[PDB]
Amino acid sequence: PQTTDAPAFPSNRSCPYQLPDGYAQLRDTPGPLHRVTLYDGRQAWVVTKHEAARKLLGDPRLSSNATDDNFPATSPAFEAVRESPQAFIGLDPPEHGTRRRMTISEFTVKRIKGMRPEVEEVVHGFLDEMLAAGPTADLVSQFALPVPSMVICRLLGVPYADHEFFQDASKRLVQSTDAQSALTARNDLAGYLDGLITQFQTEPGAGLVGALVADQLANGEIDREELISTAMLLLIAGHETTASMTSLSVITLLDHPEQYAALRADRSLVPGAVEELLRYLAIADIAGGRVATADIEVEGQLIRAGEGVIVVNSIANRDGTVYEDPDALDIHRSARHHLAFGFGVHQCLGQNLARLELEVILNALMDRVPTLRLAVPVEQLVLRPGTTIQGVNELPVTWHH
Ligand code: HEM
Ligand SMILES: C=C1/C(=C\C=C2/CCC[C@]3(C)[C@@H]([C@H](C)CCCC(C)(C)O)CC[C@@H]23)C[C@@H](O)C[C@@H]1O
């Protein structure tokens, strides 16, 4: 027999908004942890329950150090992370905090509120272009990706002019299946960001990157390579996550036409619906890799120092002890406390920006294209595999022209 007690991980979605069969199995298995086998044949733990996920994401014994030999890399591409200085996503206290604090001013509640008119302007701008061209469009390339790309570019002070280049490099890096393809795309982005830094040293400019160059870099409080990594982190997260959420959300809402109509009829529901969609879709479900620096006992199971642990937030967000009937989309439910953005010191920096963008996007689509529908069968869409940010690279849509 082929039965194993350490199943291959990650697994692929076969339905854009449902756990892969293997994740459903792990969700159903009693206890906080379960053994898996990574791509290289090393075993690691996955965390498969909601409260245990919060506990372990809060445990300083679980390091985010992606350079550790025992870090649970889920594919060969991750070499692109371990081969350069880490952005703060890969740091632990105290270095984590000193780096994260250099960026937090761009993401304050007050700043997010202040970006509402810009995000609304950008959303409607790309809509009026898409709709003026008329039906059979790819929602990914024409809307889902350019909108948050333009927004994060202004926040960072990266020229939107260069979008074709950095969007292509972003995709190759994040979606690469092999180490050399990842290293190249990372190197391409690095050289670009490097030139931007030098440009800012000659002529000060707006945006976070400009601010970091003029201040912390000039004081030697951040390494040039760290600034590159930090900018690359924010550029890619700023783009890809919201893009993925937009496309997946349209697919999922259109498969739930009853709740979609309800959303349209009562816009006060959109913020809650956005939380439910974040819970349900969990697009960064394997962005929870850690390595134990010390033994950790977990409800009778022992994680040993030097063992890898992945906090699987998709599985955790389907914990029925927390979300009653967890596999049912319900935009009226309280999706509060979900783990789509992590928990603790590395909890998503961009979360409130994501929430603003998705609220504006949903309202705009319902306002401007109420007859939006997919132009192909859900079954014919190609879903990205489990080793990356979840989503689709193409989304054929049409509407009443
Ligand atoms: C749109 C949906 C998004 C999802 C589902 C999401 C998910 C996550 C998750 C699960 C983590 C934690 C990773 C860990 O614990 O190792 C994270 C961290 C992070 N995310 Fe988000 N993200 C989203 C949007 C954004 C946006 C729009 C940005 C803007 C740049 C952003 C920036 C970051 C950064 C900088 C971190 C690292 C925080 C730290 O390590 O201190 N994210 N995200
Ligand atoms: C942007 C950065 C870089 C790489 C990001 C990648 C490449 C590999 C796969 C990653 C890490 C994606 C995976 C979905 C996350 C898998 C996480 C894990 C290995 C724990 O299951 C998200 C972003 C992707 C390069 C780094 O130098 C700066 C910044 O860091």
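Numbers run from 1 along the shown chain.
Here the Cβ of each residue, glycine as well, is placed from N, Cα and C on the backbone.
The Cβ of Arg186 (mutagenesis position) lies under 8 Å from the Cβ of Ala80, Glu83, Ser84, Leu173, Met232, each of which sits 6+ residues away along the same chain. Summarising the annotation, Swiss-Prot assigns calciol binding site to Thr74, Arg186, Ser229, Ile286.
DSSP assigns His96 (heme binding site) to a helical segment in the three-state reduction. In sequence order, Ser64, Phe88, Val345, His346 constitute the residues six or more apart from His96 (heme binding site) in its chain with CB-CB distances below 8 Å. Under the heading heme binding site, Swiss-Prot lists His96, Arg100, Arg290, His346, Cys348, citing experimental evidence as support.
Here Swiss-Prot describes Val81 to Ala (Swiss-Prot position 88) as a published mutagenesis experiment; the accompanying note says: Decrease of the hydroxylase activity for both 25-hydroxyivitamin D3 and 1-alpha-hydroxyvitamin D3. In sequence order, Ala66, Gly90 constitute the residues six or more apart from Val81 (mutagenesis position) in its chain with CB-CB distances below 8 Å.
Under mutagenesis, Swiss-Prot gives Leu173 to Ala (Swiss-Prot position 180) with this note: Decrease of the hydroxylase activity for both 25-hydroxyvitamin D3 and 1-alpha-hydroxyvitamin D3. A helical conformation is recorded for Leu173 (mutagenesis position) in the three-state DSSP classification.
Residues near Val174 (mutagenesis position) in space but far in sequence (CB under 8 A, at least 6 apart, same chain), listed by position: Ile236, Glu240, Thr388, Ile389. The note that Swiss-Prot attaches to the published mutagenesis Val174 to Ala (Swiss-Prot position 181) is: Decrease of the hydroxylase activity for both 25-hydroxyvitamin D3 and 1-alpha-hydroxyvitamin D3.
Per Swiss-Prot, mutagenesis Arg186 to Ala, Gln or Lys (Swiss-Prot position 193) is noted as: Decrease of the hydroxylase activity.
Under its mutagenesis entries, Swiss-Prot includes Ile286 to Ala (Swiss-Prot position 293) with the note: Slight increase of the hydroxylase activity. Of all Cβ atoms in the protein chains displayed, 22 besides its own lie within 10 Å of the Cβ of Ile286 (mutagenesis position). For the recorded site, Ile286 (mutagenesis position), the DSSP three-state label reads coil.
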From recorded positions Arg100, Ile286, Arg290, the one whose Cα lies nearest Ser229 (calciol binding site): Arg100
Distance [Cα-Cα, Å, rounded] between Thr74 (calciol binding site) and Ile286 (mutagenesis position): 9
Among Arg290, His346 [binding-site residues], residue with fewest other Cβ within 10 Å: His346
Integer Cα-Cα distance in angstrom, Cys348 (heme binding site) to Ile286 (mutagenesis position): 14
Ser229 (calciol binding site), number of other Cβ atoms within 10 Å: 24
Among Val174, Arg290, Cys348, the recorded positions whose C-beta sits under 6 Å from ligand 1: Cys348
Recorded positions whose CB lies under 6 angstroms from ligand 2, from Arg100, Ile286, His346: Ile286
